[PDB]
Amino acid sequence: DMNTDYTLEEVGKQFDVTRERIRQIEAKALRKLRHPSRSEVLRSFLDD
DNA sequence: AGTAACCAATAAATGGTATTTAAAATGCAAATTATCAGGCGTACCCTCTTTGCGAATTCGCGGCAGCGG
DNA sequence: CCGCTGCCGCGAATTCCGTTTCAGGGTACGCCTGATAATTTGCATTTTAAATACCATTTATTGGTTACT
């Protein structure tokens, strides 16, 4: 939704300096969206 | 051959807030080889000559042209 | 001296369908040189067996005894 992607370092220095914390945030987000309830519609974009 | 839920207690039940760890891996921009792409030159003598052959027997119509009182 | 010939332009139904994606020019050669396009290393960011440093509310063990087949 935004023009460019900001790398891990920029996100860390903006929100919370910790680098591995961003890694844990992404891990938890992936874990949540892998929960079968939320992903149901996205499966329809399965073949691509 | 054995009743309790009394009131403390014990840490285990979690899933959540982070500065670390350095190793790895992953990308990144150099050096350093191959090969490709241009330029030049050639000294017996040689001199209009090749074409199109016909976007191919249309036809009907129009009009802008040269000759002419 | 304002008439007619002769040039050159311009135009000619509608949809589908089909099909061979296809061939034909007849002229040289060997140097230097720069000019890219290949190929070779290191450094940024992930991701790191995990290791690590605090908050957290919810069972677990629990403190066992007073009644009693």
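Chain A residue numbers are taken from Swiss-Prot; in order, the displayed residues are 566-613.
Looking at the header, which is where the method is noted, we find electron microscopy, 3.2 Å.
Including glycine, each Cβ sits where the backbone N, Cα and C put it.
According to Swiss-Prot, the features are:
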type	residues	note
MUTAGEN	A:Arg596 to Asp or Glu	2-fold reduction in activation of class II Crp-dependent promoters
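In the structure as shown, the Cβ atom of A:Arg596 (mutagenesis position) sits within 10 Å of 9 other Cβ atoms.
In the three-state DSSP scheme, A:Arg596 (mutagenesis position) is classed as helix.
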